Amino acid sequence: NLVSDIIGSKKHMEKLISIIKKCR
């Protein structure tokens, strides 16, 4: 269920992370 979206958030999140320090 949408519970997956939460997980898939981690997804775009990890990219967001790889991004965070990237963009900083």
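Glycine too: its Cβ is placed from the backbone N, Cα and C atoms.
Under a cutoff of 8 A between CB atoms, and with a sequence separation of 6+ in the same chain, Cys23 (mutagenesis position) has no neighbours. Looking at Swiss-Prot, the entry for mutagenesis of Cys23 to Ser says: Loss of dimerization.
Under the DSSP three-state reduction, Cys23 (mutagenesis position) is assigned to helix.
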